[PDB]
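Data first, discussion second: the structure below is written as structure tokens.
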Amino acid sequence: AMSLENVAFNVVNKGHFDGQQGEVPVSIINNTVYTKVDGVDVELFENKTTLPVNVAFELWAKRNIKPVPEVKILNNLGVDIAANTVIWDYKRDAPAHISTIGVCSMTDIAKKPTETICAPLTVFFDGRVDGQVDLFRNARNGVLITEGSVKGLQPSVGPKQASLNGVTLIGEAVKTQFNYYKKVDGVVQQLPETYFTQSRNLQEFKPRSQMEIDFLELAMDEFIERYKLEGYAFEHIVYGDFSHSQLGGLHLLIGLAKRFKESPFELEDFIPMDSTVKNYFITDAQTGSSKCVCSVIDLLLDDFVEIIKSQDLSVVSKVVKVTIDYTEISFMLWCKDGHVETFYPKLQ
Amino acid sequence: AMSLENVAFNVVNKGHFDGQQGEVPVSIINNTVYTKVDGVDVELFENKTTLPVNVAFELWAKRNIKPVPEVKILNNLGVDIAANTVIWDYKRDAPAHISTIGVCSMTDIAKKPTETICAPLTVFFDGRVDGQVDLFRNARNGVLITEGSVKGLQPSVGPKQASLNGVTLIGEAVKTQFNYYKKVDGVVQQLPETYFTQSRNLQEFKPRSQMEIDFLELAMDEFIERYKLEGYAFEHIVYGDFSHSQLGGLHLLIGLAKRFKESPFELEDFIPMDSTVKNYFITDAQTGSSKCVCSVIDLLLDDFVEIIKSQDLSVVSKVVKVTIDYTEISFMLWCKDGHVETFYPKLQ
Amino acid sequence: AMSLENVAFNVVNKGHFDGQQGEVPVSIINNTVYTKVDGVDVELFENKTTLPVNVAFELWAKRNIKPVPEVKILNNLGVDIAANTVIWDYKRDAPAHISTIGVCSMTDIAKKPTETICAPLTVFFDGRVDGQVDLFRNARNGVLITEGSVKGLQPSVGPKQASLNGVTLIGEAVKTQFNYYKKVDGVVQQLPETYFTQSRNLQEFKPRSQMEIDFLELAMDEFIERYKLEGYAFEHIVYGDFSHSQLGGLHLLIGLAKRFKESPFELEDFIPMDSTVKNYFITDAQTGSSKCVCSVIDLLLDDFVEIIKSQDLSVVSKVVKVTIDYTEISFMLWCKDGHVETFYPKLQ
Amino acid sequence: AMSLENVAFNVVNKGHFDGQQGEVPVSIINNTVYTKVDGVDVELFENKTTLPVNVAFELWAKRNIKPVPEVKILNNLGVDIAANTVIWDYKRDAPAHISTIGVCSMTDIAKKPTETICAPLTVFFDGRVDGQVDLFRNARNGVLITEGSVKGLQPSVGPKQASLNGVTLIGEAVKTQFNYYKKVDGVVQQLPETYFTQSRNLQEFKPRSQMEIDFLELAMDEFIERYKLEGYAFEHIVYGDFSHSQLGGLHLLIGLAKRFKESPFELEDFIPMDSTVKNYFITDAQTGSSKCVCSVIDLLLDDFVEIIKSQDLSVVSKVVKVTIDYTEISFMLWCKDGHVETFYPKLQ
Amino acid sequence: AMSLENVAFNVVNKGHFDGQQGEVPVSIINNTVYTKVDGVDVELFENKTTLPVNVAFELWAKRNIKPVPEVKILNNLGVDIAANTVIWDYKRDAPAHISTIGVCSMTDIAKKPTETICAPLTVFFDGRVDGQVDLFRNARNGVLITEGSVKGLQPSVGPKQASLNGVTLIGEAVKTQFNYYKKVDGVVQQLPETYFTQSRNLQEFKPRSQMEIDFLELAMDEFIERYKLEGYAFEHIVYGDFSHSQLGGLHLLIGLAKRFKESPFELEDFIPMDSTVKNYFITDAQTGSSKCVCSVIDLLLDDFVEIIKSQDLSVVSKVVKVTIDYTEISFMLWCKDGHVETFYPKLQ
Ligand SMILES: O=C(NCCN1CCCC1=O)Nc1ccccc1
Ligand SMILES: O=C(NCCN1CCCC1=O)Nc1ccccc1
């Protein structure tokens with residue numbers, strides 16, 4: 001028996017929806033859900049979504065609390081809907097998907113993914129739940145994650161990191177690295193080779209390789225010498241050029257991280273969502289150098305070096321395409337006399 | 001298991017809350033409650049109250065659907081709260097009372113009126129419900145209505161009319177005339193002798209005596225002859241004086257009713273609530289005569305004639321106290337040379 | 001170049017969206033759309049829907065302004081979505097359908113109904129628009145209306161009336177009677193033989209046969225004689241029984257219409273939507289007789305007489321299925337000793 | 001000491017703001033102002049404006065409650081702001097003007113109209129208020145109304161009607177016909193000779209000449225004979241052509257009034273504001289004839305007859321400028337072979 | 001003379017309500033109070049409460065700005081209402097109590113606590129205000145704080161810390177340690193022996209004893225050896241077990257504080273209010289260990305040790321009750337073979 005008051009009961013007593021019976025008094029004012037605790041109202045939930053406040057409250061309560069793929073991964077794989085769960089998008093404070101399957105009466109399109117209305121949609125299946133590797137088998141379109149091998153299917157090994165209650169982390173007490181599988185029109189796909197973004201914070205940035213350690217601890221000239229990077233324009237692309245009104249380059253998160261230790265800057269996240277490439281309007285506080293659209297990606301520096309060192313440097317400009325987080329990321333590569341001028345995620 | 005979706009279920013299938021089991025999907029957006037019917041949202045309730053939308057919805061659904069006293073009566077008797085029901089105020093689209101007893105977990109101050117929190121409050125009891133005469137006897141403060149005699153309790157015969165789902169009516173297939181009883185500080189009170197207002201509309205006004213049919217079809221001069229009203233200023237008080245910019249008199253609803261059939265006028269109900277005396281800012285459309293605060297009362301003309309003729313006409317001005325709807329209504333009486341100049345419900 | 005200000009321009013200059021170029025300044029505050037006219041804001045639209053205010057505004061502006069089927073018809077035929085138009089539901093002040101095709105960039109699931117996302121949806125097609133008969137033929141699921149014959153397609157003659165800008169009417173300068181066609185899973189379906197509800201108002205009800213003029217001017221006993229209705233309980237079913245607290249019968253709109261001319265009553269439309277059978281919580285103002293769920297249908301009395309006389313009167317109770325507005329309407333038939341006790345649209 | 005609670009006090013006790021001292025408790029929730037009356041909240045004001053709720057409340061309370069020009073007049077004269085009063089626009093439920101002078105601390109641009117910020121604005125002055133004729137003389141831009149002669153100032157006799165608390169009326173106990181005066185750039189302007197619209201309702205329309213009683217009771221053919229209107233196309237312009245899907249003509253309010261008594265129609269007021277010419281999207285309920293933009297004007301039929309007969313009928317099409325309500329109203333005149341085809345307020 | 005504008009004047013000029021005369025212009029839009037400073041609007045207050053925005057604005061303005069008991073203390077002592085002040089709940093951004101006494105017209109139940117409507121309520125009295133120790137004397141139910149002894153009453157010495165404008169602190173320039181007294185039904189109570197929570201921040205945590213210094217600076221094994229804590233399971237209860245999917249133990253704030261220095265984690269405060277035991281849904285960023293309901297209490301480690309060392313360790317599981325902040329806190333104690341397995345504030 002689904003009810004606003006029982007959803008609130010679960011939130012209050014179990015920290016999320018947990019199928020427990022019970023009711024607490026609830027009041028809804030504008031976009032906020034309150035409950036009464038000893039005669040005073042206590043806020044349980046502020047609706048930041050475009051859904052009705054009580055609907056969004058229920059979907060948030062029923063969010064998946066196990067490590068799940070980051071939304072950018074799901075989006076890049078074309079996932080339209082999840083099977084019997086809600087992937088909560090913590091970057092948008094909203095459900096990652098419009099509709100649900102067997103979750104909520106206001107948003108459900110079906111109780112089970114085997115219903116035909118689900119056949120065209122790419123359904124997310126979680127092999128850690130009994131019976132869902134088998135539902136993927138009968139599913140026309142879908143994406144499946146597992147922790148171990150699936151007899152009859154070659155896996156695509158995903159990123160090391162997953163999202164646990166909006167914290168992106170590499171699990172040590174839980175597994176966050178999944179096998180990925182995908183089916184389009186009943187056919188198991190071969191997922192492409194792909195790099196993975198590292199999903200790190202500017203504030204909490206930690207190197208994950210000796211080259212990244214070398215990048216953070218060495219001066220610019222030393223690092224470029226040690227990894228034989230003359231002519232690839234890391235001065236511009238990675239370190240950043242702060243001498244002109246328009247900030248130069250600075251497209252790799254580790255380069256922002258290094259700069260942030262020395263002097264601060266504003267990153268305006270004008271499309272706040274999870275995505276492989278992030279666009280920021282950045283203002284450098286020390287110099288006043290700024291750029292309206294500064295595309296930023298968090299690649300392992302190692303991976304970025306391999307990408308730029310695997311390009312032909314003999315044309316003035318061209319589009320370079322790189323599979324990242326399973327999607328095709330277009331870069332612009334600009335060269336002159338056989339050296340790199342700039343190289344950036346294309347602003348398209 | 002009380003819930004928003006169960007309240008909405010009852011509204012959809014039963015027209016109001018009826019204790020039935022069931023749920024329907026509900027979405028709340030701003031102050032409106034919707035439910036899904038074949039994929040589209042249908043409005044069930046627009047919150048016009050100062051309570052949270054889902055709370056007001058529940059109280060409205062749980063409104064008393066039997067004939068009940070008009071809110072003006074309950075207010076005049078000092079009613080603060082109702083025992084195990086909601087008196088819906090259809091003139092304010094809101095509960096007549098702030099709190100409940102045994103109705104709603106958000107507004108309940110108690111489950112039963114015997115709880116000591118209810119002792120200082122004047123609780124409304126309905127003798128048509130098993131056990132509530134006894135609860136009145138045990139209550140420190142209360143008002144009781146019954147359809148018949150309560151042994152030992154001296155009754156007060158109430159108005160003929162009651163409110164059935166916002167419709168004020170004199171019952172024929174149902175009983176609307178109750179005995180009234182009141183207790184203050186554990187002690188039953190004598191209810192005063194009283195007139196009752198008739199609760200008629202301006203649009204569909206109907207006379208209720210030979211005098212009132214006479215007033216509506218006789219011209220002003222022949223009516224005043226026949227009922228020997230010379231010197232009592234019904235020309236001003238009842239018929240209304242539209243010759244000056246300030247509209248004169250016009251304090252009896254029947255007088256407004258006579259005028260309305262001839263030429264229309266505007267009545268701004270600037271304090272929209274049920275009360276024994278109503279105040280309107282009135283604008284005569286024919287003449288442009290107007291008055292910011294025109295107090296209007298709907299007495300049977302008979303009763304008004306009795307009241308005014310009862311009066312000493314030998315003082316210039318004096319307050320005249322008349323008991324109407326159990327409350328004491330002050331009138332201003334202005335005389336000169338043994339005749340009435342004006343007589344109107346005193347503006348406070 | 002589609003835009004809010006261009007939609008508002010069309011509304012101001014053309015009365016609705018008309019493809020014209022232009023812009024007017026618009027301000028949006030809460031659910032209201034305003035435009036500046038000589039320095040002051042003028043309301044263009046109040047959002048009563050569950051869509052965002054500017055989206056609802058655009059859909060309303062793009063509403064079909066030709067005669068279209070009443071929403072109850074489209075619902076009864078399973079219509080999910082309209083091809084390249086908006087059917088505005090004037091009884092809900094909202095779009096009849098959640099999504100659009102080729103109307104609005106926020107609600108479009110497709111630009112053209114041939115897109116595969118539309119295949120499982122029953123698409124409404126309008127043969128008066130070039131190319132939409134062909135799109136119906138190619139659609140997996142659909143409902144089509146036409147003004148004339150479609151070669152090979154067996155037609156169903158629809159109701160005489162259609163909705164023109166929220167006004168239900170039988171056209172004289174325009175055609176409102178359409179042929180109807182329906183496809184399920186690629187296969188054209190036989191539409192059933194059916195009665196049609198008459199879609200009349202209680203206030204401005206007008207008879208449409210000699211029987212109906214007879215009902216309105218004959219007294220109850222002489223009408224029942226003349227049409228040999230003894231034992232069929234029109235005293236209860238149609239005329240209504242106001243003698244007890246629960247209002248008896250009164251399930252034909254014409255019966256409500258007869259009563260209304262005598263004495264008024266309240267009809268709470270607690271599920272305000274277009275449907276073949278309406279449910280009202282009704283309160284008779286004269287008697288106080290009332291009923292929480294009074295199902296009402298507007299059949300031509302002729303048709304209702306035909307239906308009830310068609311029935312076997314030899315069982316105590318049974319469900320009786322009648323096709324009305326293309327949907328199957330269950331009635332409860334209660335008999336005793338070969339005469340009718342009651343007969344009413346079954347409450348579900 | 002100006003305050004929200006003092007404004008509310010005046011509304012409760014005086015029907016509007018009246019300078020009285022006092023306070024009542026007020027609660028504001030969304031756009032609604034409430035006050036406490038015996039423990040329950042009573043709505044005083046619903047904000048329909050684009051101003052903050054408490055500001056709109058104060059301006060509404062301080063509305064001019066004397067007869068004032070209709071907003072269409074003030075707009076046609078270029079009035080931007082009022083001197084020390086609020087002209088409430090009852091057709092928009094909003095102030096007629098954005099800013100105030102000496103009314104409200106949130107909307108005041110000045111305390112007195114002599115302040116230089118007011119010089120470029122056309123200030124409305126009311127000669128019935130001490131000192132405002134003089135303020136008009138000193139104002140750079142202004143419009144003045146008076147009840148009598150102003151020495152030296154050549155008057156313009158205004159319409160018979162004015163607006164008293166939203167009621168448009170020709171005064172009998174009050175004066176509603178004013179002299180009008182206007183100043184632009186310090187220089188008094190000649191106001192033009194002008195017709196005036198009659199400002200009548202469709203529902204309660206009343207004729208105001210022998211011609212207009214003739215139009216309402218004569219059939220179309222005998223009226224057109226008697227007033228020798230052959231060849232002037234009142235069949236189209238005034239009576240209206242309901243035979244085709246596009247409703248023909250019907251541009252005089254009296255013509256709509258004649259039709260309305262026969263059969264109803266819908267008038268969507270899609271730009272709801274006071275103006276000399278109104279535009280309606282009209283749907284004839286009887287025929288289904290409709291028109292997206294039907295311009296309607298309420299001229300005395302006499303005046304309209306005078307206007308159309310004044311015209312040269314020897315050109316196919318031409319713009320015809322007529323001064324109405326002081327503004328210049330363009331008509332389209334379409335002729336053929338020396339007779340009128342159509343004549344309508346030109347859509348801009 | 002109370003007014004919205006004078007409340008705003010005090011906020012602008014005195015930083016809070018201070019009884020000063022004056023007015024500033026105010027606009028209220030949705031839940032926000034603005035004032036005009038040189039022609040632009042400046043936000044004064046965003047309503048986060050369930051009260052009307054202007055009411056909450058006034059109660060916030062009139063908040064107590066002296067050190068006051070933390071709300072958890074007041075709640076645990078059953079305080080229903082404060083005498084002539086507002087205890088602002090900074091954890092809920094709301095009044096700590098529904099109603100007021102002599103503070104605000106919309107929420108006052110009385111001007112003085114001696115009124116009889118206050119007799120059943122437990123009223124908070126502040127001995128630092130003239131006359132309130134005496135009002136407590138005549139009060140039926142109440143709680144009283146003082147800075148010094150009260151002749152005739154044995155005190156309960158409260159916590160060292162109090163709340164000054166939402167900052168919990170141990171006063172050095174002001175006294176924050178109060179004497180507590182309580183009366184139920186006219187009888188001065190003996191307040192129980194009690195521990196006190198320390199009310200510290202995870203970010204700003206400072207030790208308040210040598211044992212707490214030892215806990216933060218020593219490694220786990222050393223600390224447990226030094227204070228002879230083998231067998232009491234501080235490894236689990238205090239330090240936390242981060243090796244399993246479900247985070248183990250971690251119920252004492254100092255243990256969270258120690259962990260936060262090394263590596264960060266998310267504490268989701270899903271019931272944001274002041275209370276003796278806090279429930280968090282915690283996600284450890286380093287490991288991915290998490291727990292839906294992790295009850296946390298900030299006891300002086302010393303105090304926690306004394307509690308756990310004063311329990312019988314010879315039953316598998318039982319409820320341990322400890323008076324903390326004057327309320328009864330139930331703990332669950334789990335043992336095996338005479339040693340502690342876990343010990344946590346009971347999730348009930
Ligand atoms: O699903 C799988 N093959 C697609 C099966 N088909 C045939 C055509 C329609 C359809 O769905 N294979 C699979 C096997 C083990 C584990 C998970 C998946
Ligand atoms: O209040 C006090 N005793 C309760 C007095 N009673 C008797 C029964 C009713 C009632 O209230 N005592 C007290 C003395 C000094 C300072 C503060 C308090």
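Residue 1 is the first one shown; counting continues down the chain.
Heads up, header says this was done by X-ray crystallography, 2.0 Å.
Backbone N, Cα and C atoms are what each Cβ position is placed from, and that goes for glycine too.
What Swiss-Prot says about this one:
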ACT_SITE  C:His236  active site, proton donor
ACT_SITE  C:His251  active site, proton acceptor
DOMAIN    C:3-63  domain 'Nsp15 N-terminal oligomerization'
DOMAIN    C:206-345  domain 'NendoU'
MUTAGEN   C:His236 to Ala (Swiss-Prot position 6686)  Complete loss of NSP15 endonuclease activity
MUTAGEN   C:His251 to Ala (Swiss-Prot position 6701)  Complete loss of NSP15 endonuclease activity
VARIANT   C:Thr114 to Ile (Swiss-Prot position 6564)  In strain: Omicron/BA.2, Omicron/BA.2.12.1, Omicron/BA.2.75, Omicron/BA.4, Omicron/BA.5, Omicron/BQ.1.1, Omicron/XBB.1.5, Omicron/EG.5.1
VARIANT   C:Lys261 to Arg (Swiss-Prot position 6711)  In strain: Kappa/B.1.617.1
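A distance of 9 Å separates the Cα atom of C:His236 (mutagenesis position) from that of C:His251 (mutagenesis position). Residue environment of C:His236 (mutagenesis position) contains 19 other Cβ atoms, counted within 10 Å of its Cβ in all protein chains. Taken through DSSP, the domain 'NendoU' (C:206-345) splits into 38 helix, 48 strand, 54 coil. If you take the Cα of C:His251 (mutagenesis position) and the Cα of C:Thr114 (variant position), they are about 44 angstrom apart, rounded to a whole number. Taking only the Cα positions, the spacing between C:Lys261 (variant position) and C:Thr114 (variant position) is 52 angstrom. The most crowded of the recorded positions listed here (C:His251, C:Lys261) is C:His251, judged by how many other CB atoms sit within 10 Å of its own CB. Under 8 Å, Cβ to Cβ, and six or more positions away along its own chain, C:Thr114 (variant position) finds C:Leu135, C:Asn138, C:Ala139. Helix first, then strand, then coil: DSSP counts for the domain 'Nsp15 N-terminal oligomerization' (C:3-63) stand at 20 helix, 18 strand, 23 coil.
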